[PDB]
Amino acid sequence: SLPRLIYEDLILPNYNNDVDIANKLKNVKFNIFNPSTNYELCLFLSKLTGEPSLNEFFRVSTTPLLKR
Amino acid sequence: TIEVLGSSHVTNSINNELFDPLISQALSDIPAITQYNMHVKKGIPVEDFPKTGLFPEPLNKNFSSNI
Amino acid sequence: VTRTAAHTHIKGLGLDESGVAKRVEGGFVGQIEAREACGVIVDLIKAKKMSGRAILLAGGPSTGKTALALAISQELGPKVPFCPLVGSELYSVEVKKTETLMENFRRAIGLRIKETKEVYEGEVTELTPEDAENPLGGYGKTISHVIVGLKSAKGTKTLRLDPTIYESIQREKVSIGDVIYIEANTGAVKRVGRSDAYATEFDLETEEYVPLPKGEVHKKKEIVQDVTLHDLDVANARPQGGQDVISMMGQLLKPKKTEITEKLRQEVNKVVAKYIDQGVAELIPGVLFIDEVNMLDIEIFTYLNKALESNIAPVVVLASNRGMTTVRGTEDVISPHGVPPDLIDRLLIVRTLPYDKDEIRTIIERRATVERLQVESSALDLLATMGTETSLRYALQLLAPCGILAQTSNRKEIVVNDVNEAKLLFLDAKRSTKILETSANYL
Amino acid sequence: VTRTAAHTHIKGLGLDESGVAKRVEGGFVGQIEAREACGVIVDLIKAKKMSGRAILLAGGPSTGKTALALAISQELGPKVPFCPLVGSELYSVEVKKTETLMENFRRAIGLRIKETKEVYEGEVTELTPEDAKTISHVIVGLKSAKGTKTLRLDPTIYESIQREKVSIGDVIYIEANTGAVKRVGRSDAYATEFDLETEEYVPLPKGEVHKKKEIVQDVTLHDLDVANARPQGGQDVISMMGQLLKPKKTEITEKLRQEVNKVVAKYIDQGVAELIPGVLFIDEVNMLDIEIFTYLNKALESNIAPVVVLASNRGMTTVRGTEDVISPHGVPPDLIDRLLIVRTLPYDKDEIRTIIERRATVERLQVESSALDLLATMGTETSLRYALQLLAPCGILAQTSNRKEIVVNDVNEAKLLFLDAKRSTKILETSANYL
Amino acid sequence: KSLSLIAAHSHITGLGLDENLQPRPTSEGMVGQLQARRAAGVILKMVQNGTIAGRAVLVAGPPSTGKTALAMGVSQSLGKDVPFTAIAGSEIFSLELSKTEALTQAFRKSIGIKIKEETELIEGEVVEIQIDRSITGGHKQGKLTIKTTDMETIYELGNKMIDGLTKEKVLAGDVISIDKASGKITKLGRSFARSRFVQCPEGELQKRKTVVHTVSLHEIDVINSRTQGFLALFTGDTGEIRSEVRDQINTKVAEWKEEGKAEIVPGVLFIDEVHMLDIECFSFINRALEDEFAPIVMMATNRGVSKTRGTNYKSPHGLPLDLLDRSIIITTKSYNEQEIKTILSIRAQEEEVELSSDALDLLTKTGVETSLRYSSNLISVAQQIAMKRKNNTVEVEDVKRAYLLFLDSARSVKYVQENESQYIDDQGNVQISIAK
Amino acid sequence: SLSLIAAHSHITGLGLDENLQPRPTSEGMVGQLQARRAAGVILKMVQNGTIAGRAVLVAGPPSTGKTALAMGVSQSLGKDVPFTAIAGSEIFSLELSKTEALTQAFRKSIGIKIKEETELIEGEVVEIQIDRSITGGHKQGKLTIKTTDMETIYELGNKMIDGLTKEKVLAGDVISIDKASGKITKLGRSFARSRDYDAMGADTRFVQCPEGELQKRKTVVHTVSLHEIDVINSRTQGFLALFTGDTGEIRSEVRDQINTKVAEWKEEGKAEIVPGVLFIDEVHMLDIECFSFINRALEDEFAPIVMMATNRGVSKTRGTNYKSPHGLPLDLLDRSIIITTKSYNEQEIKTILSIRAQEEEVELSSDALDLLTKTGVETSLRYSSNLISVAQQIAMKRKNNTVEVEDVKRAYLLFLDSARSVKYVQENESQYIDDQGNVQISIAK
Ligand SMILES: Nc1ncnc2c1ncn2[C@@H]1O[C@H](COP(=O)(O)OP(=O)(O)O)[C@@H](O)[C@H]1O
Ligand SMILES: Nc1ncnc2c1ncn2[C@@H]1O[C@H](COP(=O)(O)OP(=O)(O)O)[C@@H](O)[C@H]1O
Ligand SMILES: Nc1ncnc2c1ncn2[C@@H]1O[C@H](COP(=O)(O)OP(=O)(O)O)[C@@H](O)[C@H]1O
Ligand SMILES: Nc1ncnc2c1ncn2[C@@H]1O[C@H](COP(=O)(O)OP(=O)(O)O)[C@@H](O)[C@H]1O
């Protein structure tokens, strides 16, 4: 049995917490495979691995293993 | 089982995690007549079928269940 | 005919109805006081009231320590759980030794449960699914329901299933003309085999042919199950047997031991106490037997002090053959039998005594007549003198080469010359040490 | 009410604007030179220019090293990161100890990012999508108690809506910048469509549909390091059950840290973020191995290291992991040469009495004067911590006999009931069998 | 509730104390040790007040002198909804966790958060179910008649309530409980109709139920770390939870306490046989005691001036002096013969053993001679010897028979030393042969 | 970049002439003429690139400039040449052998150079019209790309249709397509279409519309070490092991095949070898097994130049029970060349302190500099270097710009060196915890 306060203040987003803001900040805006900010690293890895698309690394790094 | 009294969001999230359709479809298979229905009678091609038949094969028929 | 291995001439303690022990009864010779003490311990276990009572069997080598524990296990019967163990087995590489000790503690408390099952069974007559309106909608399966027609003896039922049950059914590879067995407690489906109402000799996949099941399709039957507490703890720690994704992927990954928390054990205790309160279950405490207890170190002993004081612990039987040795994991602690004094304070020591010439001779007689061998009297006296001179086990283990050397000369009786030949061909520890001392290059 | 735990009478270093120390200020009594040196170190940290400065503060037990470190952390403020640590925590069974040391090094360098929060919430009154089989855009109408407002939406947010099983008449939650969609529940205007229902019913928002707010985010470099180095993969926002493989800690390469450094530098160059270096505090530093002591020399020479504070209470002691290296404070001379040492003196009688009085008056206890003199006389003969720990049993014994002032009878009773280390050792020596 | 056969400390129901914290000579199964019981009562009052955090109490004395019994009495007198964690010293030397991590988990398992919440429940007796199905199955209509002993009503169901009633098959005459918001239906049993068996509910059908929850800090730490599920609380493989997820929990708990949404319930962490910890564990405890979210730690040991583990010197009680500076010590003494007799009488009363007075005097005499625990263990053996002779009470001859059959430490040491050639010594030498 | 003022950040290369003659004070290095000349010889041997597997040991007393010399070599080495700097304690892993960790450190310091030609077409999508044949086997696409200055129309193949129908663009995203190879990327969304959708979305970002020419030509030179190729060719998706370090004991067959193909690519002319330097600071705490592996691993043509630094005397080598010079076994010292550093005099200490004061933007008087030089002669050098930085803050609290003598005296009083600390411990040893754990906490007896 889990109280509603924990689930509504720590996991779900609302107006008084920054779950979604910090989630976006960690996972998109400071991701090192972002092609809008780290195009050189993506080009280097594309030459290394031979991937046809430069968005492949950003999609791979933000996908669960079973789904991949 | 994890229960939270008075919240349908918990029930929806638990049901989505326990019975996720992508992994449940991956470990199962579509019936053949159903496949013929969505391919011929509905025009859906083969390559956008959901992925199926990924469960490992048991050693015998005897090893398939605990009964 | 059968196979004999170092034991199995022992069937029990061989006591009377009042607790006194006959001298030669139950395969035992001598050791009267130890047998009577073990009978008192057996009565204490059968009383089913105490928790965490521990005794210790102390004595020299080849004195009858493990035979008494095996006799205790034979006297208690198969319905009482008995868990044999060696002290070197607690050192695992997957989990800490404390968890292994607690697992073996919980493995020695049994439980008998009268549970009930809901069963749908019969021969499959039809299998038609109904599709969904939007198969590529992302949410929801391809199908919505599956109509299943089951036919049993004097009965016919039609069932409408969700895709969840049908997924397990098609994982069982169920066709039309098979006999199935749906268990409603867990959703498990067993495919029994092809029905015998059709032709038999036109198959290529070594199937079995089953008659139609009697009774109605829907049933309720009672099954008596015998489980332990450790089975419940393991089945709850690593969940399998459900139809969800988590329990399905749990059967495919490699199993591994884990440190079971105290909270899970408390919840399992609560559920088991609720089952007992309804008059369904019944608790059967048992015996945990740790042989060669000197191999343990100080940390397992210190945890054993805590674990004996819990309110669920079984009866523990230990054995050791050290005089006054240092405890492992320490440097200066010298204690009797290699057991620290705080653990010795919680024990009840049962002493075992060495044998004589007559007891050795009749033990050799019993071991010879168990192994289907015929020994002369002079050879028997020679073997008894050999046993008193060197060792009891050396005299016991020389019976089968003597029988082979007698058989290879087309003879049934064992004579003195066979024993002399077996003395020549095979050595013992003292003569080997004598050869080792007078030798050139580290023989 | 209020919880007091061995501290929290310490509020700061008690220094004026000229840097000198008052005798009794901020919960500190005495110790002028160590407080002034820690004030100079606080100014050096606030200057925000150096990297890899290491101070060791040393002295006997119960002299105030940990109090001084906590006073530094209180003087700096909650904006500056501060990572307390014990030297025994660097030994783990998942990674090497150098990895844990570098993780604790990077956990003490922070960032400050200005963000905004934009929220649409209310009751759905219209959900009309249009395609071209790919949906182009979705018009969603939202309603609250202060009015209504219509929106255009992205197809991905439409997929997120369709995941949550949102129909007409539910109350939803939409964040504009992120795109998160949360279904609060069905509105109470549809509460009487059936007598019994699975759906929960919630009232309308009394607020407006559109809400705007400015927030400040605080992250460290280790947070971005562990966000970019997930080995199984990026998990969902909501997952009550964990993954199928357990993810462990890994030896994070230097290339990932370099990429994170250049990304953070680019974002600093645009004025979005601000760099705030912090303090890493390692208490009981004598328990470190010689290998960690060597790796500290390399890690203190980097361009990004924080200010490191160490504490120890040992004399001429062998360094751990060696055999014959006698070194002061248990620290090898290689690391000692890179340090600055601050000494900590013991206390007098009157300083002990004033400390006991302050610890009495934080815990809301009234102590008589003769009881205070007897407690101070007891504290000079056994330890300061013994007299400080005996205040709560004295208060309990005063509360038992219906009194509010601690009298010497209660002090004598508490002295009888609870023993110090010396009397326990005297009992231990003159006894037969294991006490 | 709480199944148990007979424990070694089962006869203790708590500390025997009056309202002025004075110990009775015999109360609640505790005999003697007046100063130690008074000190433990003071410690229990300190825990009950809740304003004092991170105080360490050491219980030291000779073996088999009421040390674990005192902590058992404290844990009984604490009551429910206050966390009590009891671990041994050798339980923290794990393979998948570091020692400081296991100590942190044990420290944070003993601080609780008390949350009260409200919910709406419908619990009654099902009268009749009406479900009609169309041929196409496009819609499901239905009606549910449910009652208590005071009311009677009929409901009209939606689609998903009909689906949730078909699943978990409910017939007429059942007693069920329905949660409206979550849609969970629990079958409480069958009402009193002979045609498990539970009485019919009374009062209103719709009721407000206030549930008080108590969640430890460790559970919130496990849940808030997104890399692990809540199943790690049962499987046990949390695996070195990161440090930065604990400060968020601390700040959130402080915010909830400030807003009045929650309350902090501190508990007691008990470490038995504390001398088996390493020096690194002691150095971690020295700093973990000074935290605001720290419980009251009780440690027990029986050694005296022994070698600290991980070092090469000797220290009193096996603990270093900087840890002993942070502790207040409760000392226990050896037992008199009258207290031994009273304890043995209480233990015989627990095991429903009828003893003669002469048997009790013999047990007291042999308990003074050898040990309290040996005389405690002999009672249940002598009872079975008494049932072998088919009489109820336990006489002197049964105690003498049990004393003859089962040895003690000193007699076993004598028998070993008289015949040490037959045993395996420290050099691995033995003489198995009888002759020569 | 992202950096504060480090311990030796004033050093930018070795101050040598064209004849490898060190100037007395240039490029942040003072004194040590013979060691700087020797390091210049080593630098020339690295830049030649025809000599592989050389071990150089830098030995001296502490605070002499060994890692300062290595920093100068690293700075004067230039860009795009690999310089791996590790400490001796880093090879004791839990999920890697010491041999494997040393192999991964060795192969990180030698790389290959790869150049490629890029013809990027970066712009904003206006309109994509998807047309299919009656049979459906042929797919044509009308692509209307547009930059700020101009706009043209291309015809796309069926593979472009497949690659664009995955991660679909919505007529106003910014994409760039390589003409020669066919790399497809979606940069984000234009800022001109940032106001029409009223909410962002989970996986979108706003980029500026590109200007200038639509088609651009650029060559890119890449430098790839051998360890990257080993990690990549060992698994299905290996770049996660490049960034998380979970390589886990790569086999030898892949290393042999990678060596063979690198040699044949150097033969074909596609790639050329760029060797580098491996620096092992504080080498004295390596096991004897690590020393044996280092002995055997220097005899390969794919080996860098290894530089080691030690400040030990005749100490005990770890893993054994005897003593050796520098803590290294004699067979490794046979396979080595030793550069010796010597302790400084007053003038060099004064110049180093003035350089460090200029680095930290601290103004010193003549008397303060003389007092700091005297203190650095008596005590060590790093004590005076730290005294500079704390005396700056002490003088700043006094509302003064320049550091005077009184600030240096106050910083000397407030902070102790090792000698006064040793004296103060030795005269009051009863209050500190001894080797046996004996201490006297009570102040009266
Ligand atoms: N009283 C007895 N009667 C018959 N056989 C015995 C008796 N005592 C011992 N033995 C035999 O002697 C051997 C003794 O070995 P065991 O009792 O298992 O351990 P230990 O060697 O420590 O005594 C066993 O093989 C057992 O069969
Ligand atoms: N100047 C002071 N004023 C008030 N309290 C002090 C002072 N110095 C030390 N204390 C108290 O003495 C105790 C011991 O100090 P602490 O630094 O925690 O231990 P140690 O000195 O052994 O590291 C602390 O609880 C602290 O509150
Ligand atoms: N004051 C007491 N009252 C009741 N039982 C006691 C008392 N003191 C000791 N005992 C009993 O003595 C036995 C040993 O005491 P215990 O405290 O468990 O061991 P130790 O003192 O070594 O920790 C226990 O079974 C306990 O029930
Ligand atoms: N020749 C030099 N020129 C300038 N600074 C030097 C020189 N030698 C040493 N230093 C300075 O001395 C300090 C410590 O010297 P370091 O290089 O660490 O020697 P070691 O590694 O032998 O201890 C560094 O901050 C460095 O800046």
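The residue numbers of chain E are those assigned by Swiss-Prot, with the residues present covering 15-209, 220-460 sequentially.
Recorded method is electron microscopy, 2.9 Å.
Here the Cβ of each residue, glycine as well, is placed from N, Cα and C on the backbone.
Database features, via Swiss-Prot:
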BINDING   E:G75, E:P76, E:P77, E:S78, E:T79, E:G80, E:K81, E:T82  ATP binding site
MUTAGEN   E:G80 to A  Growth defect at 37 degrees Celsius
MUTAGEN   E:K81 to A  Defect in snoRNA accumulation. Growth defect at 37 degrees Celsius
MUTAGEN   E:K81 to R  Growth defect at 37 degrees Celsius
>> Among all protein chains shown, how many Cβ atoms are found within 10 Å of the Cβ of E:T79 (ATP binding site), not counting that one?
In response: 21
> Inside 8 A of the center formed by the CB atoms of E:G75, E:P76, E:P77, E:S78, E:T79, E:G80, E:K81, E:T82, which other residues of the chain have their CB, for the recorded ATP site?
Replying inline: E:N326, E:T356
>> Suppose we draw a 10 Å sphere around the Cβ of E:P77 (ATP binding site). How many other Cβ atoms does it contain, all chains included?
In response: 17
> Checking E:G75, E:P77, E:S78, E:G80, E:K81, E:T82 - which of these recorded positions have a CB within less than 8 A of a chain C CB?
Replying inline: E:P77, E:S78, E:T82
> Rounded to a whole number, how many Å is the Cα of E:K81 (mutagenesis position) away from the Cα of E:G75 (ATP binding site)?
Replying inline: 7
> Those recorded positions, E:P76, E:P77, E:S78, E:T79, E:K81: which ones have a Cβ sitting under 6 Å from ligand 3?
Replying inline: E:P77, E:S78, E:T79, E:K81
> Can you name the residues of this chain that are 6 or more positions from E:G80 (mutagenesis position) yet have a C-beta less than 8 Å from its C-beta?
Replying inline: E:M44, E:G46, E:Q47, E:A50, E:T356
>> Using a 10 Å radius around its CB, how many other CB atoms surround E:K81 (mutagenesis position)?
In response: 22
> Near chain D by Cβ (under 8 Å): which of the recorded positions E:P77, E:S78, E:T79, E:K81, E:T82?
Replying inline: E:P77
>> For each of E:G75, E:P76, count the other CB atoms within 10 A of its CB; which of these binding-site residues has the top count?
In response: E:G75
>> On the three-state reduction of DSSP, what should I expect for E:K81 (mutagenesis position)?
In response: helix
>> Given a separation of at least six residues and a C-beta threshold under 8 Å, show me what packs close to E:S78 (ATP binding site) in the same chain.
In response: E:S395, E:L396, E:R397
> Taking the Cβ of E:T82 (ATP binding site) as centre, how many other Cβ atoms lie within 10 Å?
Replying inline: 20
